[PDB]
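To start, the structure under review is shown below, and the notes come after it.
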Amino acid sequence: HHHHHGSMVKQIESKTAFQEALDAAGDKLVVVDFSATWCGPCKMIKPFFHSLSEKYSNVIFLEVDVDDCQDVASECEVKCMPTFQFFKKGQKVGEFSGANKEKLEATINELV
Amino acid sequence: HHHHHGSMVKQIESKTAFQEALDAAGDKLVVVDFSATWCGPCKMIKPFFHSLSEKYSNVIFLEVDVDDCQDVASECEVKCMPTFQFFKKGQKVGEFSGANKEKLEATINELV
Amino acid sequence: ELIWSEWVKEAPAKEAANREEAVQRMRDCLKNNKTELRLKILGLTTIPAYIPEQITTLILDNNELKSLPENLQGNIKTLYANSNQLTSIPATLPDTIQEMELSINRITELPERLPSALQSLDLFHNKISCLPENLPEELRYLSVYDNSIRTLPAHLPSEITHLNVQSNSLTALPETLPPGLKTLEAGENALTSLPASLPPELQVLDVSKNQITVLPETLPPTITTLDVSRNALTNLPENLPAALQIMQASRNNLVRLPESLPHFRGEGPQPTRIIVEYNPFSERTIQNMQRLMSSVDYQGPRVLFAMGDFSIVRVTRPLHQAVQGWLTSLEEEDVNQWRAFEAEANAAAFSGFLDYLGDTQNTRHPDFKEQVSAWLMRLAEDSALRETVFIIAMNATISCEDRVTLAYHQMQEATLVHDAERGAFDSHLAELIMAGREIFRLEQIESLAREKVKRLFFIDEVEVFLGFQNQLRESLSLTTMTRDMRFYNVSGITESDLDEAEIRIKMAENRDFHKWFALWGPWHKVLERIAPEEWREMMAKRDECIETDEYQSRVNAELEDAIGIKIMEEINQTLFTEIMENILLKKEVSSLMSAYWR
Amino acid sequence: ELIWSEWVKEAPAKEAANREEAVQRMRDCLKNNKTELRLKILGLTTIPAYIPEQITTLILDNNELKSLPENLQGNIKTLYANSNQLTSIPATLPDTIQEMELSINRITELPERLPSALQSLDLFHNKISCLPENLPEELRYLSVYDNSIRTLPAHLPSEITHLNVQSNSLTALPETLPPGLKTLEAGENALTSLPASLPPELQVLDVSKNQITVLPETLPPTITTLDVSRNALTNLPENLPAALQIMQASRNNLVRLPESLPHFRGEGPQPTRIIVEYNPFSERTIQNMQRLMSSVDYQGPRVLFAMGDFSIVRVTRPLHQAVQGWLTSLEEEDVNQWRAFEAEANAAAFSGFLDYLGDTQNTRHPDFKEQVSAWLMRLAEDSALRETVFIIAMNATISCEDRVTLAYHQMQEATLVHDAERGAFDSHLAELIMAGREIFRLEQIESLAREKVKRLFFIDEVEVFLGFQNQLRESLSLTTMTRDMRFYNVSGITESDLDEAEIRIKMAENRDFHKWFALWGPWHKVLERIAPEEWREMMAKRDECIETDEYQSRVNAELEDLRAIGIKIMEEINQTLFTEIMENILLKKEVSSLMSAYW
């Protein structure tokens, strides 16, 4: 009955709420995106990031805005953008930057 | 505590033992090398293939020589070599051929 | 002014009426002279409309909005909308809006109300029935992702350079789209074929992940990159774009490479790479192209069959397993018989024969597969012929592995050997000599096919042999012993070759068929069957010609200028030309050797 | 005799009856002419020393041979032997063996005088600890993967075109390697430096997963592919190989890449690409190099920071986090005060100042980080100085674009200002003059660093400043306001730079400093304390000489003949006032001799 087209990638705002999103996962892997609404090279990977979400439904897809979350980007040490980050449990695992659809999809498989 | 030298790669001699080996794996992954003696490109990725056996203690490493085991070579549709094939639960997952160290290691983590 | 606007537009007062959080950032955007409006995660239901003058860019992401605000009344050059429910686009749009964003909507159709201001407009993840017949001539970027479009209009904005479509269920293209377009993406569309004329400035073409038969021959040379991966392509185009840099044609059904990759000059400073993986290629193509790569003088493109280095392995399949390659539908009862035939001598030779024969492009055609299946069907029963078929498969592989087409011809000829010995010819010479001239013709075809290979790289010799045979079925009177078979191509045969093929074979049949027929061959089996005594007399005479008085007269003149076998093969040859011409006249059928054609 | 001595092999009679399976293939290859003896997976502990001369390829693999059979003879060109539990090889091997493979074995050491005609020797996954001095010169391929070798011998066959040592336990490499070497693989070793002398024909050099800090400037021009990934590389060579094609320099500690990447040279058909992922770069470096590659006028090498197209983001982290980057000491008490310091205005400006200051290479140095840490503790308690440095940091953001150096100087100068307001300088005018001389020299240095940074792509303006300050500590007598610090590099400062900077500043002090002192500065704050009377009558001497002087009408009538400038006239007489007042108090004490030429 409940079938919203609103994908499965998930928006975040409150920093504290963001931390609770990592405990809501538990053992299943998540993917964090840091994007801006003015970033050129990020526009080419933004729609695609979502496309992946529904495919790899096993993992959680979190989208973070740098401008609307100055505390988040500073805490996770964002510099290059678009920057993607993955988490299982807690602890870093891996991160990387740049506009690349291949590297993004391959990394999810490389981990899970 | 027991420990033995050498790689974890198991050399096969019979198709009956080849089929037996992949049944005694369970949930684990099985990567099979298809190399020979006279082949050049096989030698380029040969030492690196054994090094992945010592690193990845989760998956099973098998090497099947084409020349003396042509019954298995035609069974798994070998057409060029070195060819790496990956099996889990007695079923083929991914197929890859060519002397590329990067693709081999990346394909392993892709599955596990 | 604007104070009276929203304060009384907070009057709707829906639940979670925190629109005051918006006005707490609305004025602050005007206080600090900002042109950027950040409106996000409101827990929204409905939005104030009038607001505001002099704000270039406003962001509306993560909303639970229902539709656009009425009568916006504001100067805006950039509008971003995401992750909310929308009917469509209100016509009320100012001519100042240069770019828009709509990436998650429940939209359904085209408003086709032009700001004329727009240059960038994407429509990701929101179904639309079709596309506007005429969009503003200022549009430069158009993205249509994850939707369902049936047809594209005949005229899009003449200066669109970037067009992205990944919508499900789009099947074919307008032949003409605007020429200036240089980048196009069309994947996940389940397409069928491409237009013959593309934009003469197109440099990027992406048609991956959709099912295409054959790409058009004529393409704009401006194309530098081409992604045709995950298709059902059979033959890559002969004339590739001149400026081609990187081409990826993996996950397809390629058997052989286009012939016209001899020197393919690559304009590109970087070498031209053609990536073709997971395609059922023939051994001939892999062997030739890779060997062609080993040559330093090779200036053609880069064909990457596998990454990176590799070596071809020639593994011989078991007999019965190679049979199912020709027998698609069959019962285990057939398998148990073929596995039993594997025990006999010259077994593996025929097993490799079926593989090499079936490792081409045209010999995988269903109708030719039917003919071979029917031929294999008789063999299961026959037994007697298989032994002769297996022994000619062994003699053909010991000399050169390439000679697989000659063996196939000598296997069909083997059928007329047993029948001629099984007494299948009740003095029906006039009927068998016709099969007699055809085999002679097919022998000349093989002679033409052997010399045709020497100027080609990827085409197999069998592809050429069947090409001449099938095409010259009507011009060479190949009525019997040959079933017509439609092929996917001419197998690299020029029209001028056919003219040469007709004349040469016709003349060869008129000149030395009398000499040739006597020597061929199964007729001997018939000849032994019809006149054993005259056979023996000419055989005894042959035995009495071993002690020839002038036998030494030939030998002594050879040693000065083992050896006496050639002359021996010449003497008895003339003896078989005489026994023929004699017995053939007895049945009133010396008429038939005659002459034929012109 | 071969038939006898092979069925004789059944006379030792071990448990394995598969010994006869080998003699079966031994006879089959004689009649069928296989030209090769293929036998493995058998389980054979030993083999005869006699093989038929017809054979030329001998294969022993994946069955235990506890040791070698002494003196094999015949006509073997290639001998393969892997995955066996072997201990040693003999010195009596056929001198016709051209290729020999030994993988997954247990060889502890290599004997002497191996077959001369040997071109290829494979020794992967063994236990070789030492390598022989003189191996046969016909060797063209040597591989010792997974082999614990401490150090390689200085002499080598000099005809090897492919040497692989990628294994374990290498401290360094000899400076005398085979001149005919084109490929070297020394990955996964624990070396820290590369020899200045390398084969002049070398094309492929892989030194990944090591501990190299600096690549030698004398690198072979024939090198096309260089892999220095997974290292501790601080900088990159100014002189890259002439025929360089690709350089994999990821997973390193680069902060700024060399200034010697302009145009460079495309000696190769493929555009030279340098991959430098996962390195803590400076924002100035990433920006300027990206701005280079963005412009089509660029003709240099393509530097890859990401995969991957990107856009640099400017985000200011909270100040309580920005301060911990300078001081290593972690305590709950200290951090709490910095949050209270973050409450007041212009705190975000100073928070961004600290990050942009420590975003270079030379400012990450522990010796420089130590004094900054001390300077932060000075602001941690002195509430007055902490307030004025935030104002300075605030003005740094507005002033043009990138002036972090001058901002750092103003707040360091502001320390003397607050020392004068409280009155640390009383009758120590003789002592503050020397302090005034040093700060004056630093301003001259700052002006020199501005002129220098304009011709520098990635060298920060701070490093040029701190360079000139440290390199001229002895020459310009920077005893105070400067600590003896060691820097990783001179920051592009040449010999001619120091020789010129020295002379210019000295002459700038013999003529300008007298006036300079008067306009300065914190000294004034002493004048209103050490001589309040003269400071009041001076203020009453400027408004007295501005009411109706003759210089106004002389200029006002001169301006119209040419075409709020009265303030520009006001400052012209103020400087003359500060000069007169200074000389009066100077003669009051014995400090008047101090503002002599000095240099």
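Residue positions begin at 1 at the first shown residue.
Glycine is no exception: its Cβ is also placed from the backbone N, Cα and C atoms.
Marked as domain 'Thioredoxin' by Swiss-Prot on the basis of sequence analysis: B:9-112. Among the features that Swiss-Prot reports, active site, nucleophile is placed at B:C39, B:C42. What Swiss-Prot notes for the published mutagenesis of B:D67 to N (Swiss-Prot position 60) is this: Loss of pH-dependence of dimerization. Here Swiss-Prot describes B:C80 to S (Swiss-Prot position 73) as a published mutagenesis experiment; the accompanying note says: Retains its reducing activity. The note that Swiss-Prot attaches to the published mutagenesis B:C80 to D (Swiss-Prot position 73) is: Strongly reduced S-nitrosylation of CASP3.
For B:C39 (active site, nucleophile), the same-chain residues lying six or more positions away in sequence with a CB closer than 8 A to its CB are B:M81, B:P82. Ranking the recorded positions B:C42, B:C80 by the number of CB atoms within 10 A of their own CB puts B:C42 at the top. Put simply, B:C80 (mutagenesis position) is 13 Å from B:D67 (mutagenesis position) when counted between their Cα atoms. Chain C comes close to B:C39, B:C42, taken from the recorded positions B:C39, B:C42, B:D67 by a C-beta to C-beta distance under 8 angstroms.
Chain A comes close to none of the recorded positions B:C39, B:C42, B:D67, B:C80, judged by a C-beta to C-beta distance under 8 angstroms.
According to DSSP, B:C39 (active site, nucleophile) sits in a coil region rather than a helix or strand. Look at B:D67 (mutagenesis position): DSSP puts it in coil.
Secondary structure of the domain 'Thioredoxin' (B:9-112) per DSSP (helix as H, G, I; strand as E, B; remaining residues coil): 40 helix, 29 strand, 35 coil. Proximity to chain D (Cβ-Cβ under 8 A) holds for B:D67 out of the recorded positions B:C39, B:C42, B:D67, B:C80. B:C42 (active site, nucleophile) is 11 Å away from B:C80 (mutagenesis position) when you measure Cα to Cα. A sphere of 10 angstroms centred on the C-beta of B:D67 (mutagenesis position) encloses 15 other C-beta atoms.
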